[PDB]
Amino acid sequence: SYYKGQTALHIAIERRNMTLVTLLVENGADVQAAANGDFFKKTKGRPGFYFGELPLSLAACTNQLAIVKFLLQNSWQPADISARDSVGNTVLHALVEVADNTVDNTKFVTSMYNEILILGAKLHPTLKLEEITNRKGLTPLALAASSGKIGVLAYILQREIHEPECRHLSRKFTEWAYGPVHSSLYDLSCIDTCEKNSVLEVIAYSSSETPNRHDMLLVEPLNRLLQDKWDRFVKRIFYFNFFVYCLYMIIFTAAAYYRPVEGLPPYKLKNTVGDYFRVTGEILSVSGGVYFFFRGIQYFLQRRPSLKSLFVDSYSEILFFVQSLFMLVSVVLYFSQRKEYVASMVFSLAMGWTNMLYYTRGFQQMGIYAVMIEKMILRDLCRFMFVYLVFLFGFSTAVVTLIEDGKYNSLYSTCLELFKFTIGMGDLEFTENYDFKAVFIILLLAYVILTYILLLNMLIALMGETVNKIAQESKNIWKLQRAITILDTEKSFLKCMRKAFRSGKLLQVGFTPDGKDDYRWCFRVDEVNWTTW
Amino acid sequence: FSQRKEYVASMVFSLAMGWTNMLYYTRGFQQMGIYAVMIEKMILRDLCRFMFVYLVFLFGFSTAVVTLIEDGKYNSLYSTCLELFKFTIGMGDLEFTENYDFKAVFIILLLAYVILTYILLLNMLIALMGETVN
Amino acid sequence: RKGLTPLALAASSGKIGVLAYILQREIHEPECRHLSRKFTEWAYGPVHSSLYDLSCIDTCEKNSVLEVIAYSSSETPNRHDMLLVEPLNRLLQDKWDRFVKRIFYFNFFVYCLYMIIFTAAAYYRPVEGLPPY
Ligand code: NA
């Protein structure tokens, strides 16, 4: 089962013997044999070499150029290119999947890709390879984007061919040049809207374990495209949303500040303006709470993410949902003739007020500041509170055990007294009912020294990580966050209107191999070159 | 079992030390283990080199201040040492006694002590990060 | 006389280069393969699997390399950096992940339970005078 399915053609190909391969081919053996052995499986056991399951793919992925040309250019029985294996991957898909982000590997892969593509175009110009999809509905470009292959994506996006009868395979062109300045064009077909899955959509919604989510948006066209969309309309949409949220929060605060103090709600309103205003404010607050609840549940339903990504990703959708839950529980308690609705309301109010850092994205420096804040919260709280809590509990138990009786004979009181030392209110003489004063003093001094050493170690370790390798990541994270916001806003059409669109229609190549012309929704960029004439 | 009362002191020392003796199990977790390693290295490499100067300064200024005072509650050495130690944790008084002469000398001594101690703490935290060049 | 072989002597005195060379020695000549310690079971395309000899590394019945490196005194030059050699890191990771993890977790749980019991017992001591009670 492990070596099952192998055929002589595979050995001949993978031994680097051209003459033996030719002699074996002369016999007439089938060139469409597929090996289903477990040794060629995806990740079934660490050992294995996936190569597409076809002899043509084997030749392509093993540095074989003359051999693959011979296989594809024989008069006896040429091998079809549109072949698909059990998984459905083609030679192009296998080439994409073999890449592992190494400079030599990247140059090899791109050279082989270009050669095979031009040969395929030359032999059968009528057919197009890049639009063939496997079972998962992924094209080579989508597959490259999903798995974080920087080199292949970068090569494909700005591909340039400078040969007659092959211009129509290119994606980057040159509209005109004059002196030190020339303007280029980039093809946007299947980048922002493909009707199945675009590059931007795949990169934005990918799970966090993907290798290079942050750094994959630095490729040329994407940055400018996102900036254009933003500056056209996302700015106005975002500012309107921010204003509305601020107004709602102000109303909620003002309504909560004037609650009545009589006992056992509900309270019967009186014939005065203040009562009407207060009731209106409360109604508005409840409406906002239910709105946020429904939006959050809708998002959680559509995305359906995993568990480990619920805090690394969606770090804000959970907070808004929790605030809404607090509001609803407060309402339920209020209409049940109890008094804990006040506690629920204050928790909701504080959390909502602190939940306003979400809107700092859209401003560069503030966004970077917020990114650093959240990274530190998620990366240091757990690692630095454990030791402190251990020390506090141990010394508090010792001190409480020493005392005989009095007001400080509990555990809560002594824990609070020892916590006071960390914020600059230590007493050192907060009780006198005990024996062996020397033990008391020694314990307190040891606790103080250990805590201060611990704080010093925490601030040195915290700056150690920043070797200047903290800002370049923060900027990329902020850019990814803004990109997600732009995509979401575009998907949620403003009102019922629809004006957004990538760029203008244009004629660049003129004519395909067929007589008919074509249009490909380009996006012009102006650049000035002084050297390398 | 000898009908005494110091077993309480022994028991509390044992309890506190045992509770703090639990950092041994942080090995087996990568980041926590590295944190504990840094903690122990700092304890063994800075305590002796940084407490000597502070204790010297504290004792000298405490002896001077005690010698200045005439009589009262703060006419001992333990009391004045504790009062001057309070300054380091944010509870300085600057007027904790009034039974003496030559108030200017008292104020000058206290100000000099405060300035020297703060300079010393600053130097300690700069020297401590200097060693970490990554 | 001290019962040290060249490998043990190299490990004890902190000679990184000699130890690194000896551990992964490779000979590619006929009639001399049996002197090697690293081999090649098979190769296929861009992938090939190697083998490492573990005789007298983790159990020699007198003194192994791991035992000598672990218990060496602190004045030895390169105790910390001598475990970065190839086979040793993976060997230690394997042993850990097989069974030391479970042993360690059980020990941690037992210690926590004992400490909780001791704290609770000490918190409720009687206050009458002149023990025993
Ligand atoms: Na203070």
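Here Swiss-Prot sets the residue numbers for chain A, with the shown residues being 197-603, 627-752 in order.
Structure determined by electron microscopy, 2.9 Å.
Using N, Cα and C of the backbone, Cβ positions are placed for all residues, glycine too.
Noted in Swiss-Prot for the protein shown:
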type: BINDING; residues: A:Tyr511, A:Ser512, A:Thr550, A:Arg557; note: resiniferatoxin binding site
type: BINDING; residues: A:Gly643; note: Na(+) 2 binding site
type: BINDING; residues: A:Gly643; note: Na(+) 1 binding site
type: BINDING; residues: A:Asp646; note: Ca(2+) binding site
type: MUTAGEN; residues: A:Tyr199 to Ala; note: Strongly reduces affinity for ATP; when associated with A-202
type: MUTAGEN; residues: A:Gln202 to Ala; note: Strongly reduces affinity for ATP; when associated with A-199
type: MUTAGEN; residues: A:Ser502 to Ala; note: Largely reduces PMA enhancement of capsaicin-evoked currents, but no effect on direct activation by PMA. Loss of activation by capsaicin and loss of vanilloid binding; when associated with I-704
type: MUTAGEN; residues: A:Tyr511 to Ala; note: Loss of sensitivity to capsaicin
type: MUTAGEN; residues: A:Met547 to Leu; note: Reduces binding to resiniferatoxin
type: MUTAGEN; residues: A:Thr550 to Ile; note: Reduces sensitivity to capsaicin 10-fold; no effect on sensitivity to resiniferatoxin. Reduces binding to resiniferatoxin
type: MUTAGEN; residues: A:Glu636 to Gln; note: Slight modification of pore attributes
type: MUTAGEN; residues: A:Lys639 to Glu; note: Restored channel activity; when associated with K-636
type: MUTAGEN; residues: A:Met644 to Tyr; note: Slightly modifies channel permeability
type: MUTAGEN; residues: A:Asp646 to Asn; note: Strongly reduces the affinity for pore blocker ruthenium red and lowered channel permeability for Mg(2+)
type: MUTAGEN; residues: A:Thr704 to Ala; note: No effect on PMA-induced enhancement of capsaicin-evoked currents but reduces direct activation by PMA
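Residue environment of A:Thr704 (mutagenesis position) contains 18 other Cβ atoms, counted within 10 Å of its Cβ in all protein chains. Proximity to chain B, defined as a C-beta distance under 8 Å, is registered for none of the recorded positions A:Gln202, A:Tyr511, A:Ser512, A:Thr550, A:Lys639, A:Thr704. With respect to A:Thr550 (mutagenesis position), the closest of these binding-site residues in Cα terms is A:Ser512, chosen from A:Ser512, A:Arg557, A:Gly643. Ranking the mutagenesis positions A:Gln202, A:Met547, A:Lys639, A:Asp646 by Cα distance from A:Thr704 (mutagenesis position) puts A:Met547 first. A:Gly643 (Na(+) 2 binding site): 9 other CB atoms within 10 A of its CB, across all protein chains. Figure note: comparing Cβ neighbours within 10 Å for the mutagenesis positions A:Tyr199, A:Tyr511, the maximum is reached by A:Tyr511. Listed mutagenesis positions: A:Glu636, A:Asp646. The one with the lowest count of other Cβ atoms within 10 Å of its Cβ is A:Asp646. Among the recorded positions listed (A:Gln202, A:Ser502, A:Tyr511, A:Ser512, A:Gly643), A:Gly643 have a CB atom closer than 6 Å to some atom of ligand 1, in sequence order. Closest by Cα distance to A:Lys639 (mutagenesis position), from the recorded positions A:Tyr199, A:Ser502, A:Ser512, A:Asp646, is A:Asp646. Each of the mutagenesis positions A:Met547, A:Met644 was assessed for Cβ neighbours inside 10 Å, and the highest tally belongs to A:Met547.
Listed in sequence order, the recorded positions from A:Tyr199, A:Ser502, A:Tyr511, A:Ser512, A:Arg557, A:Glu636 having a Cα within 10 Å of the Cα of A:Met644 (mutagenesis position) are A:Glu636.
Largest Cα-to-Cα span within the resiniferatoxin-binding set A:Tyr511, A:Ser512, A:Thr550, A:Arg557: 15 Å. Here nothing among the recorded positions A:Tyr199, A:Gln202, A:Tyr511, A:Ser512, A:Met547, A:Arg557 falls inside 10 Å of the CA of A:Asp646 (mutagenesis position). Across the recorded positions listed here (A:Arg557, A:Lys639), the residue whose Cβ sits among the most other Cβ atoms within 10 Å is A:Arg557. When the recorded positions A:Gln202, A:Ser502, A:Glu636, A:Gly643 are ranked by how far their Cα is from the Cα of A:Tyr511 (mutagenesis position), A:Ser502 comes first.
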